[PDB]
Amino acid sequence: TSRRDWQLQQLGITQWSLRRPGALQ
Amino acid sequence: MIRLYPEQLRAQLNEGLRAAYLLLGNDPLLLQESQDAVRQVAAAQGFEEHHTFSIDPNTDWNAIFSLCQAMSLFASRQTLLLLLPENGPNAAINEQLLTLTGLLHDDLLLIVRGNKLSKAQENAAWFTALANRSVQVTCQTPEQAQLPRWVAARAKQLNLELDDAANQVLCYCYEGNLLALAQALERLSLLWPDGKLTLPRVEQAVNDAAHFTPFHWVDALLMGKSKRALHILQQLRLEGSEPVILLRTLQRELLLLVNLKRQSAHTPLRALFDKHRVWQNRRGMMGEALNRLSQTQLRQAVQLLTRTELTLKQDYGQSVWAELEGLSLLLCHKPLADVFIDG
Amino acid sequence: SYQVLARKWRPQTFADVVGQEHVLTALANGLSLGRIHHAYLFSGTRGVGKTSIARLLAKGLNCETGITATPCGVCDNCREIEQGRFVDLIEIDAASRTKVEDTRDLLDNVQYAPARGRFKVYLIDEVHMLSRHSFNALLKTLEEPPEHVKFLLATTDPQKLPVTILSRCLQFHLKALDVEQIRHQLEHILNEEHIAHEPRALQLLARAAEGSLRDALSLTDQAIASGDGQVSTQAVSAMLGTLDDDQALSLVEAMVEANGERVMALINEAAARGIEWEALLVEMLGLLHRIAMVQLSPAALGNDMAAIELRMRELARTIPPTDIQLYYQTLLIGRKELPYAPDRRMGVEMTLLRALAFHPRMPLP
Amino acid sequence: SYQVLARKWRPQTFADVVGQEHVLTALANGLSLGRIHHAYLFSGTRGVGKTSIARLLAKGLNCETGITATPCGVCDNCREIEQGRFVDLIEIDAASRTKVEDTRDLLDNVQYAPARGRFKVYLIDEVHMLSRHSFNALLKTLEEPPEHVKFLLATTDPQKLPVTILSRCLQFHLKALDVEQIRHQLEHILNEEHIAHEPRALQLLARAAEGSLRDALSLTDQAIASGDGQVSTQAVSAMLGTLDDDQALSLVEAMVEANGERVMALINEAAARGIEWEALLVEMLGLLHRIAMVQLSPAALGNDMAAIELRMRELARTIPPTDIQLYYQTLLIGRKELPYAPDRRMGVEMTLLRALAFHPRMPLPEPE
Amino acid sequence: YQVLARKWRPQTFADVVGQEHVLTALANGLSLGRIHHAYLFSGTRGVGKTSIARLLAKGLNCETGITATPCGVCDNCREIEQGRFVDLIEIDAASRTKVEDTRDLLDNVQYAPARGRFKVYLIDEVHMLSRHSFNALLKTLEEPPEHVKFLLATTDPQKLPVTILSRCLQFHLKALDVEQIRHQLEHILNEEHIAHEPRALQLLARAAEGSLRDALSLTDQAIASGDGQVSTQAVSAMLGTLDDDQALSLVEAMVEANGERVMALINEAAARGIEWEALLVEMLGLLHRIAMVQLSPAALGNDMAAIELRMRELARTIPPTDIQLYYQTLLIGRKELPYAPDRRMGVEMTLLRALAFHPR
Amino acid sequence: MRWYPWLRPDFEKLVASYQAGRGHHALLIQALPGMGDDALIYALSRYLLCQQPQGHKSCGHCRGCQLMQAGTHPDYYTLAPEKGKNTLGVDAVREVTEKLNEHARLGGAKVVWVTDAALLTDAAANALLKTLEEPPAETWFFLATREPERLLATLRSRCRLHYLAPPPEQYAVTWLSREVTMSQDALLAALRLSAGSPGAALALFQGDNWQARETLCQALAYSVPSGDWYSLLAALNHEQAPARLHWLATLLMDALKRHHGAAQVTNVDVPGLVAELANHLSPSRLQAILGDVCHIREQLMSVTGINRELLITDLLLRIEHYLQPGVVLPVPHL
Ligand SMILES: Nc1ncnc2c1ncn2[C@@H]1O[C@H](COP(=O)(O)OP(=O)(O)O)[C@@H](O)[C@H]1O
Ligand SMILES: Nc1ncnc2c1ncn2[C@@H]1O[C@H](COP(=O)(O)OP(=O)(O)O)[C@@H](O)[C@H]1O
Ligand SMILES: Nc1ncnc2c1ncn2[C@@H]1O[C@H](COP(=O)(O)OP(=O)(O)O)[C@@H](O)[C@H]1O
Ligand code: ALF
Ligand code: ALF
Ligand code: ALF
Ligand SMILES: [Mg+2]
Ligand SMILES: [Mg+2]
Ligand SMILES: [Mg+2]
Ligand SMILES: [Zn+2]
Ligand SMILES: [Zn+2]
Ligand SMILES: [Zn+2]
Ligand SMILES: [Zn+2]
């Protein structure tokens, strides 16, 4: 919703959020 | 011209013979059976010499004409067999056949075997001239609806007790391939002299050799039988059929469905069918397909078709069959999560 | 001078043949009743025993004692046929004789009556490689077969043959041998060879055979060579690991289970083999798509995936559809980004890690 | 005058073969026991040594001392095989011998007994290029060959062979050699050749080899040519190791710390040094990827870059994974944009400025 | 008359501009007697791959001996330069791609050289050969006879099979810098006695994009259209060099989101006649300069002093993220400019998209 | 092939070089369709092949002139796509290159003309590279293209580029009024649609193209008030689909310009349609539709054998879908 996210989407920079913290070791 | 069917030739031959015989159709089994019956009857009537030729512009007609005009040293009532080309007669072939027609006489017996002739091909001077003294046999492979009747008749002729489940299994496994059905029946009879063909016995001695066409796949899609559509698509892939023909066959029906659904909100369905010149037997299937799905579907299908065509042509990919299966499921009443559609 | 198991161990009687019960029973009944067709065609997969059954039928037809379903195997004709020295037995190799002038010289010799045997058997192998004119000549011969001549045809792909030849021949399709039958045959052969073995090794060899007993014998020979005269489970496992090619499905399973160590091990194994990375991604995408299709309907899989059908169905049952869609999207994005990555292996590793942990943020309207 | 190292240093015995222990052990056991098959297929990547192993097997079979797993190498048969002059070693170039006529001739001339050796070994190279007719013709001969005939096949792409041909053969798949084996082989070869070398040069050459040992030998020849008779670290870095410098790590650390002035100074220093911009972006992407792998698995980093190990581990402990992913994606997109940029240096500067502007912790100040 | 790119072809290693590492490696190899049987020169367009290969062939087949400095006067060197030397066989690899050609060539590798000591097969544009040709080449390349040498030159090394690359010694040429191209152009013009100016040579070198053949082609264009004089005005006219503040005015209007003024400026520029790609490049450069100024106030170079003030104003108003967004939008517009119904239409679409990007 | 007046200046330049023996062996002329570059190339070829040129003009009496008029000159070679096909194959290039190795029969120059270098395939261009690099003596190559940026870089980097530009709009309008008889607004709109090329506007007027444009305008005027864009299919499905897509794109761009309050518009004859488009559509939807139309036009012009009807139907369905509320519009990517 933030303008930064909109600008990032316009730039094509895909932003990734982790969903399985337990996978990392 | 006396029109008949392969199931009504023995009686006619017993009644009498004819100047010439024409065998047109698609199924090899019925054609060869009719040929064998005619040749056996002719031999019983004294036709000893038999000659076969394949119609081809490369092939020379001089030898055939000389054989027709010439007389055997110690034989009479010769038999001549002509195999027409798969594509069909050409103008030169038509002229050659017209020339041959005059040479025909009582002793000579002409048998023509080949694919079914189209409206233009059927219209021919030689064919019309011979129609007065010719017997034609219609050989069309029975549809899936008509197949079980034919299978039951075959089983009864060979003195075999065939169950309904066994009949259905045989029809499913060898759909569109009557030669395989006949060979399977012979093998089953050899295996069990008693002739009690139970379901397990047939299930344990049958393999998948069905033959299909893209029209069958489109009809299955319209009906909604997902399993039948997948089976047909798998068989087409196995036999090595180019997906382009499948795509173009599906495109026409998909566009017709889209247009009809768009216009169905303002005009009666019968008027639209009359305007678009649809086959009478297909009207019920078309109406069922239209009522089965809404405008939400038939729109994502267009996207899938376009993406598949682009992948085939621009990228020269090899995942066309997976996309075809996905589209087949989409046309059927399935969720189709729509991530693959790439909307 | 040890001989190859496939070459040394060959069927000599219908009893020795493993499986293919329907074809053997039909042939035996036909021979007993005197119903002998003028032309037989044999079809099936590799190593199913087409040539062996054809040779056994040839022995049965020309046996000195009589036209018996089970040849004696002791008379001179049987021995000569087994050794390939019988006068009237002709084994035409269509693969090396596709020329018309080579087939015509035999179809002309068909005229002469057999010197010794009752029938002048013409065994044509790999018949699907013949030329069009050769097919025409064979069609003529089958249209006018002398009563003292028989034809046996073997082909892995009968589709290539013209429909006329198929119509003028009696077809027999040999089914792929089952795992249990292959395992039992291997156990019997090893017991008769006085070679130690373990049940798990036999099971693994049978699984790797994939319905071809000849492949099973070849793998058994390789295991014996590696195990130094013993078929040990360790040697079979090592061989299968070296020649394993199911790494894509293993990677998919590891990604589903969210086990980074297994993913890294599989990636290292693939790197050692040298498998193309883009091809690996394409295979993984195809596997995910087919699992999704199976979830939509069980009829998605056929005989093509029979080798790994069970694993695919299990994954379809267990994994929720949404996770499959997410993994498919992640792998598609990884494939899109692969060309710009400095190393294709690096791109594959990044894509797999992203699928394991990093959830893409779905774009907002 | 000097012959190429790849041709000169060809393994003439099973002891000289580097790696491939499983295949060598299997062949030795088969020869010792006497269970010799009539169809061997060798598959793998390039430079693994399929042809060398085939030649060694041919030497082992046809040796005047008998069928031995350790050929003498002194008897006239071994000498002729080594020199490529043995009469009973028919080598076929399947790449040029593709038409089925050649296969038919070979099968027609397969019945005659060997001249001198006890076997007539047909070694067909690049068998994957044969047409289907050649495969079909060879099928039956492979099924029941004469006792005095052995077939050896080698190819790089066994996936396109007919399934029957695969079923009719004993398969041996060679795996790519690891870094340590390549480095050891290069060290041994250089010691034999009496050429000075340094450990890091060998490490770089082994890393650049990427499994194929012939690639390693070619790169070693290039390094020798460049260094004028010596293999120095600088000489190798000039052609291959233009990348893998501390400048990339310094730039990564500066970007992580949002030190714009430090990044600009590093860019100016790199420009003065004459550093390729695409290589710099590649190195930054690689460093970010390895940090991500360290975050995933602690054992991701090997000894190859041990010199910086500690530092890398620090970047793994502090930087959250999401920031690393953002940096990696930004650099990748900048790489996509580099070809169309007005200038390579300008493109890299713009990419770094974009990365700094969207810094997760301390973005650049906004106008007011 | 022969064009400059066809008349000034290097004839000795002393005449080669740049590529020092490759020349040094070749000289060391020839001096130490470590000649390889397979060389693959990979590089961008017009960096002397063919010239280097021909010079190497001359050095290998010189009468005096195997030397890194061919005399250029013996009969072998003269015949090689003329191109009628029997033992030097130059394949095209584009007009002869079928397997039959390669197979018959590989059957003539046994005969000894007619006149020289090495039989040199120079394969140019080798990336246009079918898979069968590469596979046939492989084994001969691996272990050829002593008296045969293979030279390969390609501009696309990633299209070759990995085995072919592994069987050859790879030399990667580097793109020439601006200064080297300018110096070479100045030397050539001095030799040809043609007037020139420093600005014209600088512009030509910058427009060459690292390719010397392109630089020579542009110089020939200027000479033909410049009445035999390489003047700054002629070069600027040919290259459509922006001089006034059209780029800055358009950038300011785009930032201000004043579509009317943007369209008016576009129409005026179209009426004047301007190269759109040059305008986009200038706008990208201005945006990069503004971003640099935002990073540090001293980044602004003295060259753009006349507009410095104005530039600084933008640095004080436009957020850096917006500058990045505009830069990427203009870059995308530049990329898609060729694939548009019209260049002006593409420019207008890009500028309208940029106007619609206003996040404030 | 018509000799337009505005080609007189450029010719006087090029021929001059060939008079001094300083002409490049490969000339690449950039010009929009209908600019008459073919006439210029033909004139240059006629001058080169003439045996007794009279200054800058061919005599028209020597054997070379007679053969060129009869189109049977042995030394004149032309590379054009085969009848029906829309590409130039490798075989023709190989044949021409092999023939070039022999001396001219008439003992003069040899001229090779490529009708459109853009139609060359990759293999043909690669084959022609080396021949263009070092052609035999007295060999001249002439190439023509619209956008030299699409040609292979190696091919571009070995030819002398010459750019042609159209005259001022006033001159083109006057010439069209002299030739064609239509309203001033119609002539201006045709010229602007032609990117300023006078020849293309004359071609549009001469034929049924104007009627097709009027039909498309009427269909769009009917469709815009409602949500029925699929009805445009009948107006779009045709061989000349790229031209109609270009017309639609120009209309959408003019609507966007009016939305932004601009002054100049490509279409100056249908203000009502532009006003309706601006009123009934938001700028974002207009931009998305314009991008989709341009992408579809590029796909149709690039891919070989692509199905026109299916692509147009999918485009129309997607356009209708976008107009619905709550639809994520596409974003350009690279
Ligand atoms: N049904 C079977 N029973 C026993 N062995 C078999 C059978 N089928 C194949 N084999 C084994 O495979 C080997 C070769 O068979 P092959 O002639 O290749 O059959 P096909 O012609 O079907 O490929 C034989 O030595 C035989 O031992
Ligand atoms: N295992 C190995 N041990 C030592 N040297 C090897 C090995 N494999 C390859 N080489 C070297 O690489 C060169 C090329 O090997 P090659 O015979 O082409 O293998 P392949 O047939 O797999 O390409 C040989 O000259 C040899 O010196
Ligand atoms: N590095 C270089 N040194 C000198 N001249 C060069 C160089 N690169 C290109 N040229 C010029 O290019 C022309 C030769 O083209 P060349 O670059 O050899 O073809 P390729 O594209 O195969 O490298 C010559 O006229 C030469 O002046
Ligand atoms: F011998 Al087979 F298929 F391998 F008939
Ligand atoms: F000779 Al190889 F891979 F076997 F290059
Ligand atoms: F001659 Al080039 F690229 F122009 F090899
Ligand atoms: Mg067999
Ligand atoms: Mg090899
Ligand atoms: Mg060159
Ligand atoms: Zn017997
Ligand atoms: Zn020895
Ligand atoms: Zn010299
Ligand atoms: Zn004249």
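Numbering of chain D is taken from Swiss-Prot, so the residues present carry the numbers 2-369, in order.
The backbone N, Cα and C atoms fix where each Cβ goes, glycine too.
Taken verbatim from Swiss-Prot:
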type	residues	note
BINDING	D:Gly45, D:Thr46, D:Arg47, D:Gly48, D:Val49, D:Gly50, D:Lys51, D:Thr52	ATP binding site
BINDING	D:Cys64, D:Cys73, D:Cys76, D:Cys79	Zn(2+) binding site
MUTAGEN	D:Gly118 to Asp	In dnaX2016(Ts); present in both isoforms, unable to grow at 42 degrees Celsius
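A simple way to gauge crowding: the CB of D:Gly118 (mutagenesis position) has 20 other CB atoms within 10 angstroms, across all the protein chains here. A C-beta separation below 8 Å, combined with a sequence spacing of at least six in one chain, links D:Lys51 (ATP binding site) to D:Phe43, D:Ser44, D:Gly45, D:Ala155, D:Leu175. The CA atom of D:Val49 (ATP binding site) is located 28 Å away from the CA atom of D:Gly118 (mutagenesis position). Between D:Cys79 (Zn(2+) binding site) and D:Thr52 (ATP binding site), the C-alpha separation comes to 16 Å.
Around D:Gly45 (ATP binding site), taking its Cβ as the centre, 25 other Cβ atoms fall within 10 Å, counting all chains. Using a cut-off of under 8 A between C-beta atoms, the binding-site residues D:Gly45, D:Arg47, D:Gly48, D:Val49, D:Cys79 that neighbour chain E are D:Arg47, D:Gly48.
Among the binding-site residues D:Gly45, D:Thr46, D:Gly48, D:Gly50, D:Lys51, D:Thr52, the ones with a Cβ under 8 Å from a Cβ of chain C are D:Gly45, D:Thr46. Packing around D:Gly48 (ATP binding site) is summarised by its Cβ count: 27 other Cβ atoms lie within 10 angstroms of its Cβ, all protein chains included. In space, D:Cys64 is the closest of the binding-site residues D:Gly50, D:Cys64, D:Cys76 to D:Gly118 (mutagenesis position), judged by Cα positions. Residues D:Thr157, D:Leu175, D:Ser213, D:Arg215 surround the recorded ATP site, their Cβ atoms falling within 8 Å of the Cβ centroid of D:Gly45, D:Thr46, D:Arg47, D:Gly48, D:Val49, D:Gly50, D:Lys51, D:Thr52, which are themselves excluded. In the three-state DSSP assignment, the secondary structure recorded for D:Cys79 (Zn(2+) binding site) is helix. Here the binding-site residues are D:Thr46, D:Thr52, and the one ringed by the most other CB atoms within 10 angstroms is D:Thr46. The binding-site residues listed here are D:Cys73, D:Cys79; among them, D:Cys79 has the most other Cβ atoms within 10 Å of its own Cβ. With a 10 A radius on its CB, D:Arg47 (ATP binding site) counts 22 other CB atoms from all the protein chains.
In this structure, none of the recorded positions D:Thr46, D:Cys73, D:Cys76, D:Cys79, D:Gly118 sits close to ligand 5 with a C-beta under 6 angstroms from any of its atoms. When secondary structure is read from DSSP and collapsed to three states, D:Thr52 (ATP binding site) falls in the helix class. Note: the Zn(2+) site is recorded as D:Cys64, D:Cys73, D:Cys76, D:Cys79; in the same chain, D:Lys60, D:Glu65, D:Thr66, D:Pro72, D:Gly74, D:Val75, D:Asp77, D:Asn78, D:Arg80 also have Cβ atoms within 8 Å of that site's Cβ centroid.
A coil conformation is recorded for D:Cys73 (Zn(2+) binding site) in the three-state DSSP classification, outside any helix or strand. D:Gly50 (ATP binding site) has none of the binding-site residues D:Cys64, D:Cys73, D:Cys76 nearby, counting only those with a Cα within 10 angstroms of its own Cα.
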